[PDB]
Amino acid sequence: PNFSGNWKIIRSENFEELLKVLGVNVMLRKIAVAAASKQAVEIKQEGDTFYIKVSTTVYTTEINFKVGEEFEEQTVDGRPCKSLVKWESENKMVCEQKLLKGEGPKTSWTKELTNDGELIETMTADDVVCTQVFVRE
Ligand SMILES: *C/C=C(C)/C=C/C=C(C)/C=C/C1=C(C)CCCC1(C)C
């Protein structure tokens, strides 16, 4: 597949429940939910190497990885982690994260290209899954 593109969010579900698992207090969860509704994802894919820029109104982050090679990033709530991305099918990748220090909930994310041209990203903390849907600009 080709994940490359400038993606804009059209749907964001269960994001508050995810942040609750992660210990975020109520008012910051609501503010974070409003932020998530302005999420944009810019992807440059070259083979199995990915350059991804995730951004809101006031913040932007870069995630660069090669499939199958360990790398460092942060959980959704900012804790540093070790990450490894594997394919699960032609069009979907899965990333498992392990905290660098301390412990916390089990976190992971997935990214998938649908046949309808949608990008579906999920983020998981233990039992709770946030699902986010994007379309190309
Ligand atoms: C392949 C796509 C990935 C790994 C995207 C992950 C998305 C995030 C880490 C999103 C984070 C946030 C917002 C969209 C808004 C509020 C602040 C965050 C960190 C919860």
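Numbers in chain A track Swiss-Prot; the residues on display, in order, are 2-138.
According to its header, this structure was worked out by X-ray crystallography, 2.2 Å.
Every residue gets a Cβ built from N, Cα and C, even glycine.
Here Swiss-Prot describes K21 to A as a published mutagenesis experiment; the accompanying note says: Loss of ligand-induced nuclear import; when associated with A-30 and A-31. Secondary structure from DSSP puts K21 (mutagenesis position) in a helix. There are 14 other Cβ atoms within 10 Å of the Cβ belonging to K21 (mutagenesis position).
Residues near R30 (mutagenesis position) in space but far in sequence (CB under 8 A, at least 6 apart, same chain), listed by position: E17, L20, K21. Experimental mutagenesis at this site is recorded by Swiss-Prot as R30 to A, annotated: Loss of ligand-induced nuclear import; when associated with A-21 and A-31.
Under DSSP, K31 (mutagenesis position) is assigned to a helix (H, G or I) in the three-state scheme. Around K31 (mutagenesis position), the same-chain residues at least 6 positions away in sequence with a Cβ under 8 Å from its Cβ are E17. What Swiss-Prot says about the mutagenesis result for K31 to A is this: Loss of ligand-induced nuclear import; when associated with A-21 and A-30.
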